[PDB]
Amino acid sequence: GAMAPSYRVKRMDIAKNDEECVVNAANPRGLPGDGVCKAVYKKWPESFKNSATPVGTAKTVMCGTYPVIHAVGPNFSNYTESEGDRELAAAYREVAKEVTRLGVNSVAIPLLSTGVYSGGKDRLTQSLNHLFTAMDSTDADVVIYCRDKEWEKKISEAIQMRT
Ligand SMILES: Nc1nc2ccccc2s1
Ligand SMILES: [Cl-]
Ligand SMILES: [Cl-]
Ligand SMILES: [Cl-]
């Protein structure tokens with residue numbers, strides 16, 4: 001584990017992370033996709049061998065020795081708010097199991113279901129709180145990645161609030 005497990009936020013391309021593994025915001029079919037998933041496919045294309053997995057699950061595939069954790073958040077266009085919320089919480093619980101099994105000291109993680117799967121709603125708080133519920137009992141350094149300058153400030157504020 002990390003000597004003093006922390007949460008941090010960075011506003012940059014997750015394909016440039018400085019962590020021991022990466023979480024992909026994957027689709028269920030292991031397709032190249034858009035956004036985070038596209039960047040992950042360009043950086044670690046070998047990790048898409050048999051990466052398909054159901055909604056609310058995570059499947060790890062190694063790119064050399066670098067672990068890519070394919071986490072499938074719900075598309076809120078298709079799920080009810082209630083069922084979507086349950087699957088989004090579950091995807092993060094599966095990421096915490098994988099991070100623990102791999103024995104990494106750090107992980108790069110995006111906010112699941114906040115982009116093209118958001119059903120056009122702002123889900124920063126909902127997604128980040130499910131990330132915390134899952135990751136709080138792990139001892140990896142967690143580095144949350146975002147693109148938007150206002151999201152960076154709100155994520156930073158939420159981390160600092162609980163410290
Ligand atoms: N290349 C990309 N990295 C990230 C990280 C966080 C959010 C969106 C994107 S798109
Ligand atoms: Cl960047
Ligand atoms: Cl998304
Ligand atoms: Cl963002």
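Along the chain as shown, the residues are counted starting at 1.
From the backbone N, Cα and C atoms, a Cβ is placed for every residue, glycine too.
Swiss-Prot documents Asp13 to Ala (Swiss-Prot position 1343) as a published mutagenesis change and attaches the note Partial loss of ADP-ribose 1'' phosphate phosphatase activity. The C-beta environment of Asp13 (mutagenesis position), restricted to residues of the same chain at least 6 apart in sequence and closer than 8 Å, consists of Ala39, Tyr145.
The ADP-D-ribose binding site annotation in Swiss-Prot covers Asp13, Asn27, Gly35, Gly115, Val116, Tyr117. Listed in sequence order, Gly33, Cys37, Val72 are the same-chain residues six or more apart from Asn27 (mutagenesis position) with CB atoms under 8 A from its CB.
Per Swiss-Prot, mutagenesis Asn27 to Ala (Swiss-Prot position 1357) is noted as: Partial loss of mono-ADP-ribosylhydrolase activity; complete loss of ADP-ribose 1'' phosphate phosphatase activity.
Swiss-Prot gives this note for the published mutagenesis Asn27 to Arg or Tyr (Swiss-Prot position 1357): Almost complete loss of mono-ADP-ribosylhydrolase activity. The secondary structure of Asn27 (mutagenesis position), as reduced to three states from DSSP, is coil rather than helix or strand.
Look at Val36 (mutagenesis position): DSSP puts it in a helix. Taking Cβ-Cβ distances under 8 Å and a sequence gap of 6 or more within the same chain, the neighbours of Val36 (mutagenesis position) are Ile14, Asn24, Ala25, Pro110, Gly115, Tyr145. Swiss-Prot documents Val36 to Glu or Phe (Swiss-Prot position 1366) as a published mutagenesis change and attaches the note Almost complete loss of mono-ADP-ribosylhydrolase activity.
Under its mutagenesis annotations, Swiss-Prot gives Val36 to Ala (Swiss-Prot position 1366) the following note: Partial loss of mono-ADP-ribosylhydrolase activity.
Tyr117 to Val or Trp (Swiss-Prot position 1447) appears in Swiss-Prot as a published mutagenesis result, with the remark: Almost complete loss of mono-ADP-ribosylhydrolase activity. Sequence-distant neighbours of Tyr117 (mutagenesis position): residues of the same chain at least 6 apart with a C-beta under 8 Å from its C-beta are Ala25, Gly73, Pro74, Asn75, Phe76, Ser77. In this structure, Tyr117 (mutagenesis position) belongs to neither helix nor strand by DSSP; it is coil.
What Swiss-Prot says about the mutagenesis result for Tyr117 to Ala (Swiss-Prot position 1447) is this: Partial loss of mono-ADP-ribosylhydrolase activity; complete loss of ADP-ribose 1'' phosphate phosphatase activity.
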Item to check | CB contacts for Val116 (ADP-D-ribose binding site) [other CB atoms within 10 A, all chains] | outcome: 16
Item to check | Where the C-beta lies under 6 angstroms from ligand 2, the matching recorded positions among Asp13, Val36, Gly115, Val116 | outcome: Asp13
Checklist outcome for this item: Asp13, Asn27, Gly35, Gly115, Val116, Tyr117 bind ADP-D-ribose per the record; greatest CA separation between any two, in Å, is 19
Checklist outcome for this item: Checking the recorded positions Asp13, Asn27, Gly35, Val36 against ligand 1, those whose Cβ falls under 6 Å of one of its atoms come out as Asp13, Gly35, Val36
Next on the checklist: Can you tell me how many other Cβ atoms are located within 10 Å of the Cβ belonging to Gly35 (ADP-D-ribose binding site)?
Outcome noted: 15
